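Colleague: Before I ask anything, let me first share the structure, which is written out below as structure tokens.
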Amino acid sequence: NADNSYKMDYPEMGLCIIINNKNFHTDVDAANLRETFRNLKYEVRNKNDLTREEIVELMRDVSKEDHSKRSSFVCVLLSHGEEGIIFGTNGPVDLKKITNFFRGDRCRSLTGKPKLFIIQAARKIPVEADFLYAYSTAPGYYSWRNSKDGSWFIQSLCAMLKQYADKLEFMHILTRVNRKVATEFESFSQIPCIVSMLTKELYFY
Amino acid sequence: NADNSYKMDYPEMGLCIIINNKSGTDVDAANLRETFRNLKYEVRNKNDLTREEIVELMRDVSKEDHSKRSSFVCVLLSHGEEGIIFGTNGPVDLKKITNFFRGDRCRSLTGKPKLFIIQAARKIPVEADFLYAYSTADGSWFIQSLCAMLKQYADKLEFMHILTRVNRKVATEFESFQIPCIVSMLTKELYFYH
């Protein structure tokens with residue numbers, strides 16, 4: 001039975017990289033994300049208004065670190081754009097380019113460990129083991145620009161994590177977020193999307 | 001409480017359309033028939049459909065009455081490159097197929113899980129209550145593992161968990177020597193029992 005769950009009792013839970021290019025034209029998404037993941041014992045680092053190069057450079061430098069004592073890795077991306085799902089301040093960012101830094105062979109320190117990419121975008125996925133993507137294309141129903149504007153996906157994701165991190169498995173949490181966001185948009189009448197290549201269960205306790 | 005898992009106690013489990021396009025795929029097909037039949041699905045079997053015929057099939061099915069059915073399953077077995085769904089004469093786009101089963105277009109399947117098992121031997125429609133189990137490659141690893149996992153764990157494990165073990169099993173066989181891709185817009189837990 002222990003074989004079916006990811007080992008999450010390493011000395012550290014892992015890093016949580018939050019990138020906020022939403023404001024680039026205190027943030028309610030970034031603040032809620034930080035507090036949520038800090039309560040999960042993640043080392044949270046916040047970034048703001050990064051160019052495409054700066055993001056790639058950041059993700060590379062992160063992959064060169066020693067995650068030997070870390071349980072997992074989390075990256076949260078907030079940005080706007082037209083083509084693709086992640087964006088720098090200049091333009092679109094190749095997701096294949098980023099995830100390659102963390103492939104099982106490229107980053108031995110994260111091999112067999114879950115790599116979580118949370119993505120909020122506003123107006124090609126890499127299939128590698130132990131990777132998970134939870135992305136949204138619609139942040140809210142009206143405006144998502146300044147630091148006071150909230151992303152429905154992100155805010156509900158934090159809420160579900162606050163309530164169910166010590167009970168539900170991660171996919172079940174994401175499913176409840178799917179339902180939460182779907183119900184929110186339905187009240188005013190675009191659902192999030194879970195892309196999972198995980199090989200085990202993810203429990204945060 | 002029960003409101004967080006899909007209602008699966010309708011008179012019928014639902015349709016399970018198995019599409020076999022172009023030996024190893026024959027074993028997979030027979031395996032899928034037995035597996036879904038034991039889960040009390042109504043299994044319909046197609047062979048060597050053109051891309052036009054696949055679209056027509058999904059259109060006809062989406063125009064049926066699914067009021068008494070809990071879910072919908074479609075398994076596609078085909079080969080080729082530059083696509084994930086192949087007719088015997090070209091690639092098919094999911095956007096065409098899945099949009100017949102949109103929650104606002106197929107009202108008898110609204111809020112009910114719509115599963116697509118795609119096996120492609122060698123463009124994501126984001127809609128609520130859809131799930132895509134996608135793989136690229138007797139019988140094949142992905143289908144053999146999927147069926148064996150369903151047979152063993154349908155009474156206990158929820159679909160995502162079952163699929164997760166399939167990923168592990170397939171990835172391990174690669175190690176001993178690519179991994180399936182799960183795309184979920186499900187809003188509830190899927191248990192094949194009730």
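Numbers run from 1 along the shown chain.
We read in the header that X-ray crystallography, 2.5 Å was used to get this structure.
Every residue gets a Cβ built from N, Cα and C, even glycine.
In case it helps, Swiss-Prot gives these features for our protein:
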- A:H80: active site (ACT_SITE)
- A:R145 to A (Swiss-Prot position 207): Abolished ADP-riboxanation by C.violaceum CopC (MUTAGEN)
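Describe the structural context of these features.
Modeller: Annotation note: A:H80 (active site) sits in a strand segment as assigned by DSSP.
In sequence order, A:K22, A:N23, A:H25 make up the list of same-chain residues 6 or more apart from A:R145 (mutagenesis position) whose Cβ falls under 8 Å from its Cβ.
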Colleague: Note that 10 residues are unmodelled after A:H25 and before A:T26; then state the distance between the two Cα atoms in Å, as a whole number.
Modeller: 16
Colleague: For A:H80 (active site), list the number of other Cβ atoms lying within 10 Å of its Cβ atom.
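Modeller: Total other Cβ atoms inside 10 Å, all chains included: 18.
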Colleague: If H, G and I count as helix, E and B as strand, and all else as coil, what does DSSP give for A:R145 (mutagenesis position)?
Modeller: coil
Colleague: Across the 9 residues missing from the deposited entry, can you see how many angstrom lie between the CA of A:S189 and the CA of A:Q190, as a whole number?
Modeller: 11
Colleague: Please compute the Cα distance from A:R123 to A:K124 in Å; 21 residues between them have no coordinates.
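Modeller: With 21 residues missing, A:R123 and A:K124 have Cα atoms 18 Å apart.
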